[PDB]
Structure formats: C-alpha cells, structure tokens
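A.B. asks: Have a look at the structure that comes next, please.
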Amino acid sequence: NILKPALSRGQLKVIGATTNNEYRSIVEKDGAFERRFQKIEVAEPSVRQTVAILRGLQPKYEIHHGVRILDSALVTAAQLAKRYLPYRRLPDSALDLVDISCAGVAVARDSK
Amino acid sequence: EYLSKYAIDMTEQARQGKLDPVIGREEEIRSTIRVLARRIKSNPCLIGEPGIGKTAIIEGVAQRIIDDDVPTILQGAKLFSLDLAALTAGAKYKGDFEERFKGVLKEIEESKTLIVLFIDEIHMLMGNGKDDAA
Amino acid sequence: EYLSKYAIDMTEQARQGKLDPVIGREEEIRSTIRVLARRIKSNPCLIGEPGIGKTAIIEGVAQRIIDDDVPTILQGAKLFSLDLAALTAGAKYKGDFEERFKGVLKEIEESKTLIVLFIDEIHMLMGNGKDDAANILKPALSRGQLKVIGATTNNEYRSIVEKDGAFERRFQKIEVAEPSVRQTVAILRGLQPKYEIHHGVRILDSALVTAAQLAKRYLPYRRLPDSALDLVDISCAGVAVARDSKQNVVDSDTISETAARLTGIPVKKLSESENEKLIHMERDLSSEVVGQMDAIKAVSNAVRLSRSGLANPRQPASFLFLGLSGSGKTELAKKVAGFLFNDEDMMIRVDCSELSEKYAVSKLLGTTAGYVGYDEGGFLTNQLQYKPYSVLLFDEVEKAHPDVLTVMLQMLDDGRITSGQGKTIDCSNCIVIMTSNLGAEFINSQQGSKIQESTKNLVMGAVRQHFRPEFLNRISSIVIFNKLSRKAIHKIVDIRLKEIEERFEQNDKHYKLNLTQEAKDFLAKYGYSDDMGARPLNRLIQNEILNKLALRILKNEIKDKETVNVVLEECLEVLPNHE
Ligand SMILES: Nc1ncnc2c1ncn2[C@@H]1O[C@H](COP(=O)(O)OP(=O)(O)OP(=O)(O)O)[C@@H](O)[C@H]1O
Ligand SMILES: Nc1ncnc2c1ncn2[C@@H]1O[C@H](COP(=O)(O)OP(=O)(O)OP(=O)(O)O)[C@@H](O)[C@H]1O
C-alpha cells in the first residue's frame, strides 16, 4: 500500500516525479497510482527561456569556479545546446556547456 | 485485542461521518448483503476496474449497518477493515505473524456480534505462492 | 498431550456430529483403510483436483471408525488434524520445530492406541528450502508405523514427489474421483437437511438435481462436490436472506436464477419476457441497421435458441458475416452487444487483422511457462474467463492462419479452448461473430441488392475455398449481407443524422436537421455509392455538413440549434447561417 491509504484520503501530500516512459510503466503496472496522482505535464523550455535560466544560475557558476561569464556566452550555450546536442534536453545540455566551459577555465589556471 | 491494533472499525467511521455517503449501487449493495447473509461460505468479493467505487460499496455496507438497512440476519454486526499489518507488521520469528492473524479470527467469531472482516487489496492473501499463505 | 494442544480429534468431531456424512465415497474410504492395514507404504495420500472430496473422505473415515466399518486393526486408532500451530507455536530457539514434532511423534504410539496423523496438506511439509525443517523426523521415524494420512492436489502431488522423493516411496498415492452429476446429487441429498436446518428453509429435490446439473454446465471452473453445494448453500441463503431482511429453494426461480446472478448467463434467468429480450431485439437491431434484415433475424433466432439453455451445451452461437463492406458486417455485431449487454462496448473485439501463424494463437491464448511474459490470454482467455456469455467479434477472421482457425474449430464445437497456460476456458455460452470480405468479387456485380442465388453460391464457393469446410460446418449460420438499396439509404440517412445528434456530447448546438425531402434526397442520392455500402454516407455528411458546421461554430456564427437547407450534386446542400 505504498503511500496508498494516505494518498486516497488526501493525507500525506506527495509530489512525485518521473520520465514519460517511466510513467508509462506506472500506468501499466499499477494503474491505481495514476488514479492517486495528478499528472502534470512539464514542458522543455525554449532557447530564450533556457538562456534566462542560465542567467539566473550564472552566479552559482561564477562563484564556484572563480570565473566571469559573458551574457553572450550564455546565449551561445543555449544556441549550441539546441543545435549540437539534439538528443538531450536544453536545461542540462546548456548547463553542461556552461559548467564545463567554466571548469575549463579553472583547470587551465592550474595547468601552468 | 488484535482487532484494536490491526483493523479499522468501518462502522465506527461510518457512525462518525468519516465515510462518504454511498450513491446508487443498490443492486451491488443488495448482492453484497445477500452473500453475507448466507450460511455457508458467506464471503463476497467485489471485483471490478480500479476507480469503479467498490470501496464505496464497502463503505455502503458500513452505512447500511449503522442505520440497520441490513436484514435482521446481519443487523447485529460490525465491520472492520483488516490492515496488511496483521501479517506485514513483521514475520520475525516464523509463524508469529500467522498467529496474530489467527488471533484476529478468533476474536471475530467469538460471540461479539456478527463481526465481518473487510479485506482490502485481497491479492495480499496470496502469500508467497501458497506456501507462506498458510 | 501435544495432540490436545495442537490438533483436532476427528473422531470427537464425528461423535459430536460436527462432520458431514459422505455418500458414494465408500470405496475410496476402503482404499485408505486398506492402505493403513499395510506394513509397508501404509500412509495413503488422497490426490485430486481441489475440492474432490479429499478431506470428505477423511471426515468420512472418522465416522466410519466410530461406526465400526473399519477393521479392528485400525478401528481402535484415533484420528488427529495436525500441522500449522504444531510448528508455528515456536519461533525463537533453533530446533524447537523438531521438539514440536517430537513428542507428537512419540505420544502417537505411547500405549494410548495408534494415532493416525492427518496432514491435510502434505505439500506444506518437506521444508521451505528443505532446511531439515523437522520433515526429516518423518522418514527417520516412519518405520514405527506412526501412520499418517494425508492429501494433496494433483498439481501439488507432483511438487511433493519432485521435492522429496522419499514421500513418493513412503506414501500410497490414491486418485480420488470427481462425482458425476447423478452422484453429486446423491451427495447433495445427504447434505440437504443440513442446509435446510442451517437456514430454516426447505429445498425441492429437483432443486438439488438442478444445482448439480446446472453447475456441471455453468461452473466449469469448480468441481461438482463444491459447485453443486455452492448453488445449494448460496440459494438457501438467498431465501433466508431475503426473508430475514427489513419458504424454500426452487429449482428454477431460486437456483437457476441464483446461478445466473453469480455466473452471468441470461438464458438461465428464465426471463418473464421474450418480447423485451428477443422481439425488441429484432425491432431495435432493425431500427438501427437498415437492410440486412435477414442477418438480424439469423442472429436473433440463433440467440433465441440459447433461451433456457435449449441450444447445444458445447456450441457458442456462431455466425459468419459475408457481404459488401459498408453493409454493417461489424456494426450489427456491435448492435447485438448493444442489445445483449445493453452496451455496444462490451463486445470483445479480436484484432484478427494482425495474424501470423507464429503469433496468431499466442496473442489470443498466451504461452506456457519459460517464455518471456506469461500474462496469457490477450484477447480470448483473459476475457472468456470472466465473461461466460460475452460476444466476440473477429474482424476479418479470414486473415487467420490455420492455427487460429483451429482454435476457432474448437471454439465453435466443444469450446473448451485450451489456454497457453494449460488450463481450459469452456466458452460454449459465448456468442461468436466472425467476418470476411470474400464475397466482394460477386456481390459487386450489383445485380440485385438482395443476394441472388447465383451470387450466393459464388460467394460460398470462395468461402469454402478459403476456409476448410470443417470450420464452415461448425458455424450456426453464414449470412451474406444484402446491399444497401436506395430504399435503405433513405432510411439510413435519417438514422445517421439522428446518430450524429445522439453522439453530440452536450448538444448546445444541436441539429434541427431541417433536411427537408430535398436534402434527404441529396444525402441519400449523392451518398449512394452502392458498391461501398452505407459508409460513404458518412463521408458525405462530414464533407458537406459537419465541416461547415464546425467552421460556423468556430466563428461563433451559431449559438445553438443548427439551420439546414439546400442551396442552388453541385448544390452541396450547404447549411445556412444562424446568428
Ligand atoms: N457510488 C459512490 N458513492 C459514493 N462515493 C463514491 C461512489 N463512487 C465513487 N465514490 C468516491 O470515489 C471513490 C471511489 O473509489 P474507490 O475508493 O472505490 O476506489 P476503488 O474503486 O477501490 O479503486 P481501488 O481499487 O484504487 O480501491 C470513493 O473513495 C468515494 O469517495
Ligand atoms: N445497413 C446500415 N444501416 C446504417 N448504417 C450503416 C449500415 N451499414 C453500414 N453503415 C455505416 O457504415 C459503416 C459500416 O461499418 P462496417 O465496418 O460494418 O462496414 P464493414 O463492411 O464492417 O467494413 P469492413 O467489411 O471493412 O469491417 C458503419 O460505420 C455504419 O455507420
């Protein structure tokens, strides 16, 4: 009855999260969970939105790595993420480019 | 008493207004009652898709009992919902959990009104492929 | 006295009248006694399907002992029901399990006669992973008589033997038979007074006969010793239950109807009206399906024969629907379900469109153990096990490969279809409707809307070329649907327009259907693409009416209702504005 009697009574508020195909498995294997949880579709952000996110996270990266990030750099990460990493969704794809680039600067400092 | 630890008094909850009033399903509640009113193997099980309302029927049973819509045969009755915990509270010390279960059964038959026990998720009764099902 | 702490004295129960007497089991009882009389292989094992009187024999033995129908050799023995608490009373303390079996296995022979132990479920011994779980005490001590009688399910016996070995060598396997209906009734009669007394109702003797006979036909999943009693006990309760809510058990009005409430099977409800079940069927099927009256009657009549169980106990109502596509070859089937279950969606559609002999049977019946995924029964087993009188539809059964057709051969004649699991279904109470397009080559000649004799034979030729006659010979009727004469089309257009209204959810916008004879003729005339049946009428309506309507709705040019007129096939009907 994992979470069951409580979810069924409005008690034990639970916020779940999973991947579309994982969900598919929930729906097929249990079914009743789909009747216990309210599905909320989460949408991939656009490039513009992705950049806004990156700007917001920019200080976490600058502080962590000890680097300064140009705004055009973040725009670039989002554009390149969409164009060159088509199989992986934008939030991480852009962040990987930003985070790794920042890391590279830091690593490079210790290379000399 | 094991019922005070391992089961919910559905009829208490009905009495307390904690259960939704049942709407319709008159034939299903009558069918349920006719089976419970049997003398031999009086054990109905509600089958249907999840999301159908079969629990609501069980709540309906409790409501019928509270307001005595239940036939004379079954009016002097109580309805409890057995948690899996009777068995799933831990099997440490093989057989103990089966004994708690049997304990519950002793309480149910022993005199104190026609106590009927509700088994939710009856699939759990399957045990470990018979074997542990005892 | 371990036995007085952990076991029930079965002869106590016999003496106290707590056990039911048994009928017809005398030889099987004698067999267990004769085995006990042996010095070697002295422990009988009652083996059979669940419910096949295995403990009835044992309970019967206890009575035969107190009644002295047992050799004195054995008669002086006492019988006890063991296991369970015998073991589970201990838990902590390794070896307690042996200590629990040990004094039992000593007291059993210590002066106070010989005690026969009953392990009703031998299969629950041996040990869960062996673990020397005191089971070893049995073989170890088994030389000292310590006679044990036990029982197991046929399936379980196999498991006992394979798991232990010694048990096969120590026990005498005994097959226990399922009784015939005649024997079953005799059993029921013996128990009749127990139920009459227990419930305070009477039972008609014909009712007992009915329970056994009815159960044999409509409860194939439960063995007669139980199935017949279930109908008796449930019925008796039904009488007492109704009586004692805020008399006797009638063969018909109580048992036949009870079984139907339990299992489904409308024909055993012995309904008060074949007007509101058959007559209305023809009318309503005819009301919605225009033309093909011949088919409607064929089905209605085949269905009629199932009333009261008159139809053959091993043959589903069965049809093969041939004819022009668009003639309602599957629409009729839905309407039949629409009548039978008062709901068209209750029909079990079988996707015959997708068949290969290598998957074709397996997706219907599933597979055996050892194969990726068991969940057997995709389309047939999983439905028929729960819906005894469902109606099946095979959309293009003709695309089936011989393996499926073989399943259908069984279905159509002794429908004890074996699932991949190995368990049968027994769906003789279902309705089987199958379809095919084979007659297209002849019916498309358009030479007469009612199938003509030449056409009929040519169509049946193709059917007989395609399916083996063995299949065809098992179908209740083969019907070639009539083509949709213009006459039919006018009636159909009205029906379709109403259907559109009926399906239009929340009909704020609703059809006025100011068809007038002119648009009726427009749809009926221009939509009469005879060689495609009625289906094109739908396309015409979508193209000419609904598209415009949808646009006017989107533009909010319509607030409610729905104006119709003809503006002037070039007129295109054209619905008017509204607001
Ligand atoms: N006929 C009804 N009368 C009153 N309440 C109902 C009725 N049908 C549904 N409900 C309400 O909605 C729920 C019906 O779902 P129910 O609890 O029966 O789930 P369920 O059918 O048991 O499915 P499950 O197998 O996930 O338990 C009830 O909890 C009740 O609140
Ligand atoms: N005799 C009829 N009266 C009213 N409507 C009909 C009639 N025949 C056909 N229709 C309409 O046309 C369609 C007939 O569907 P149906 O699938 O039976 O055609 P079909 O011949 O089965 O197609 P196919 O042979 O490929 O399964 C239905 O959608 C129904 O609305």
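What you see of chain C is 165-410, 538-859, 874-884, where the numbers are those given in Swiss-Prot.
If you're wondering, the header gives electron microscopy, 9.3 Å.
Placed from the backbone N, Cα and C atoms, the Cβ positions cover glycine too.
For reference, Swiss-Prot lists these features for the protein:
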- C:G212, C:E213, C:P214, C:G215, C:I216, C:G217, C:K218, C:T219: ATP 1 binding site (BINDING)
- C:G614, C:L615, C:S616, C:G617, C:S618, C:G619, C:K620, C:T621: ATP 2 binding site (BINDING)
- C:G217 to S: Largely reduces ATP hydrolysis. Alters bud morphology and causes septin mislocalization; when associated with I-499 (MUTAGEN)
- C:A315 to T: Reduces ATP hydrolysis by 98%; when associated with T-218 (MUTAGEN)
- C:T317 to A: Reduces rate of ATP hydrolysis at NBD1 nearly 10-fold. No effect on oligomerization (MUTAGEN)
- C:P557 to L: Impairs prion propagation, but does not affect thermotolerance (MUTAGEN)
- C:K620 to T: Impairs oligomerization at low protein concentrations. Reduces ATP hydrolysis rate. Unable to confer thermotolerance. Completely abolishes ATPase activity; when associated with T-218 (MUTAGEN)
- C:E645 to K: Abolishes the ability to refold aggregated protein in vitro and to provide thermotolerance in vivo (MUTAGEN)
- C:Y662 to F or W: No effect (MUTAGEN)
- C:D704 to N: Impairs prion propagation, but does not affect thermotolerance (MUTAGEN)
- C:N728 to A: Almost completely abolishes ATP hydrolysis at NBD2, but does not affect nucleotide binding, thus keeping NBD2 in an ATP-bound state. Reduces stimulation of ATP hydrolysis upon substrate binding (MUTAGEN)
- C:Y819 to W: Site-specific fluorescent probe in an otherwise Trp-less HSP104. Fluorescence of this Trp changes in response to ATP and ADP binding at NBD2. Has no effect on ATP hydrolysis or protein stability (MUTAGEN)
- C:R826 to M: Reduces ATP and ADP binding at NBD2 6-fold, but does not affect ATP hydrolysis at NBD2. Reduces catalytic rate at NBD1 (MUTAGEN)
A.B. asks: If you count CB neighbours within 10 Å, which one among the recorded positions C:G212, C:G217, C:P557, C:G614, C:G619 has the smallest count?
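C.D. replies: Each of the recorded positions C:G212, C:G217, C:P557, C:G614, C:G619 was scored by Cβ atoms within 10 Å; lowest is C:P557.
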A.B. asks: Among C:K218, C:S616, C:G617, C:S618, C:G619, C:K620, the recorded positions in the record, which have a C-beta under 6 A from ligand 2?
C.D. replies: C:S616, C:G617, C:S618, C:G619, C:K620
A.B. asks: Taking C:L615 (ATP 2 binding site) as the reference, which of C:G217, C:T219, C:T317, C:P557, C:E645, C:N728 (the recorded positions) have a CA within 10 A of its CA?
C.D. replies: C:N728
A.B. asks: Going by C-alpha positions, which of the recorded positions (C:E213, C:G217, C:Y662, C:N728) is nearest C:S618 (ATP 2 binding site)?
C.D. replies: C:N728
A.B. asks: Look up C:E213 (ATP 1 binding site) in the DSSP assignment and report helix, strand or coil.
C.D. replies: coil
A.B. asks: Taking every protein chain in this structure into account, which of the recorded positions C:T219, C:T317, C:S616, C:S618, C:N728 has the most other Cβ atoms within 10 Å of its Cβ?
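C.D. replies: For the recorded positions C:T219, C:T317, C:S616, C:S618, C:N728, the Cβ with the most other Cβ atoms within 10 Å is C:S618.
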A.B. asks: Taking the Cα of C:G215 (ATP 1 binding site) as the centre, which of the mutagenesis positions listed as C:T317, C:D704, C:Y819 lie within 10 Å of it?
C.D. replies: C:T317
A.B. asks: Starting from the Cβ centroid of C:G614, C:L615, C:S616, C:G617, C:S618, C:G619, C:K620, C:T621, which together make up the recorded ATP 2 site, report each further residue of the same chain whose Cβ lies within 8 Å of that point, ordered by sequence.
C.D. replies: C:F612, C:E622, C:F772, C:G824
A.B. asks: Within 10 Å of each Cβ, count the other Cβ atoms, then let me know which of the recorded positions C:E213, C:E645, C:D704 comes out lowest.
C.D. replies: C:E645
A.B. asks: How many whole Å apart are the CA atoms of C:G217 (mutagenesis position) and C:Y662 (mutagenesis position)?
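C.D. replies: Distance (Cα to Cα, whole Å): 35 Å.
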A.B. asks: Hey, how far is C:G614 (ATP 2 binding site) from C:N728 (mutagenesis position), Cα to Cα, in Å?
C.D. replies: 7
A.B. asks: Show which residues of the chain containing C:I216 (ATP 1 binding site), separated from it by at least 6 in sequence, have their CB under 8 Å from its CB.
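C.D. replies: Long-range Cβ contacts: C:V340, C:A341, C:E342, C:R387, C:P389.
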A.B. asks: Secondary structure at C:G614 (ATP 2 binding site) (DSSP, helix/strand/coil)?
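C.D. replies: Note: C:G614 (ATP 2 binding site) is in a strand by DSSP.
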A.B. asks: Look up C:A315 (mutagenesis position) in the DSSP assignment and reduce it to helix, strand or coil.
C.D. replies: strand
A.B. asks: Taking Cα atoms as reference points, rank the recorded positions C:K218, C:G619, C:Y819 by distance from C:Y662 (mutagenesis position) and give the first.
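C.D. replies: So, spelling it out, the nearest of the recorded positions is C:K218.
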A.B. asks: In whole Å, how far does the CA atom of C:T621 (ATP 2 binding site) lie from that of C:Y819 (mutagenesis position)?
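C.D. replies: Cα-Cα, rounded: 20 Å.
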A.B. asks: Provide the number of Cβ atoms within 10 Å of the Cβ of C:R826 (mutagenesis position), excluding the reference atom itself.
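C.D. replies: Its Cβ shell of radius 10 Å holds 16 other Cβ atoms.
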